[PDB]
Amino acid sequence: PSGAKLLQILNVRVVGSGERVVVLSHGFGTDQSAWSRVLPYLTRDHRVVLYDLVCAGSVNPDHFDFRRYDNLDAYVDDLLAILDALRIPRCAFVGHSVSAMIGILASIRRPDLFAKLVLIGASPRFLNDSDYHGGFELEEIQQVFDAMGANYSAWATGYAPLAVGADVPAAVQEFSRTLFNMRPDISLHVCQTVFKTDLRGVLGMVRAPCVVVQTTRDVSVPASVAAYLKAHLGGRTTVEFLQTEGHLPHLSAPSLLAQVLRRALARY
Ligand SMILES: *C(O)(O)[C@H](C)[C@@H](O)C=O
């Protein structure tokens, strides 16, 4: 619905400066504050655009239109509206988890706009299929969805340490803070939307060069998924391995992740 309104509603911030513009797009259970530790490594060299997904706890939940956001294309529309409102013609995009999915879709809709993709904790499909290992079974996610409805607080308390992976208490506390900030119904709806999404068929339509960041264990992304993305993404793709584990390296290992981001965003 907007330039100015949307910029306010989604907490859009532009920091740093440079000819190289970089958009940082957070994942489920967090907001843009997840990038706070890596941000100082980018703002000397880059103009950084940060924003909150509509489902973030830091956005007023009465903006969340359940009908509209029952597919990821609606989230892509927001991203493209923001970039158009800021008059940005070209950028690199760093997306975590659901935002990696959003980045892939957005790079296909507007190949002129996305010069490079950096995908963290990324998967094209979480559910297993005939000759495809996503990491999840239908009955498993059914139980997760039930837990989310029956006792959101208990679910979130259990999930936070598993998502962080490594024993980094401060990161668990931080992810828990934002996860508890999400409205329980919106959280469930986002999860349901993600688990219905299957990007496999469109990966070859991506034209941008892509860096897939792989940690040594991610509860939501089997190791074989990074290799799948490398084999099927349509642009020049590399897989960069972090020497630690987790689904949220920007929270748990920000200095290590920053090394990869600086190298990936050097030229595009
Ligand atoms: C991500 O966390 O956004 C991802 C889609 C997966 O974690 C589940 O939603």
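The numbers used for chain A are those of Swiss-Prot, and the residues that appear cover 51-318, in sequence.
Each Cβ is built from the backbone N, Cα and C atoms, and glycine gets one as well.
Feature annotations, courtesy of Swiss-Prot:
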type	residues	note
MUTAGEN	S147 to A	Weakens interaction with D53 and attenuates strigolactone-induced degradation of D53
ACT_SITE	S147	active site, nucleophile
BINDING	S147, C241, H297	substrate binding site
MUTAGEN	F186 to A	Loss of strigolactone-dependent interaction with SLR1
MUTAGEN	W205 to A	Decreased enzymatic activity toward strigolactone and loss of strigolactone-dependent interaction with SLR1
ACT_SITE	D268	active site
MUTAGEN	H297 to A	No effect on strigolactone binding, but decreased enzymatic activity toward strigolactone and loss of interaction with SLR1
MUTAGEN	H297 to Y	Weakens interaction with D53 and attenuates strigolactone-induced degradation of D53
ACT_SITE	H297	active site
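With the fewest other C-beta atoms within 10 Å around its C-beta, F186 stands out among the mutagenesis positions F186, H297. The recorded positions near ligand 1, defined by a Cβ under 6 Å from one of its atoms, are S147, chosen from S147, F186, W205, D268. Candidate recorded positions: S147, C241, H297. Nearest to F186 (mutagenesis position) by Cα distance: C241. Of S147, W205, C241, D268, all annotated as recorded positions, the residue with the shortest Cα distance to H297 (mutagenesis position) is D268. Sequence-distant neighbours of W205 (mutagenesis position) (same chain, 6+ residues apart, CB-CB distance under 8 A): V194, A197, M198. For the substrate site, the Cβ centre of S147, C241, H297 serves as reference, and the other residues of the chain with Cβ at most 8 Å from it are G77, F78, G79, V148, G171, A213, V244, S270.
With a 10 A radius on its CB, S147 (mutagenesis position) counts 25 other CB atoms from all the protein chains. You'll find the Cα of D268 (active site) roughly 11 Å from the Cα of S147 (mutagenesis position).
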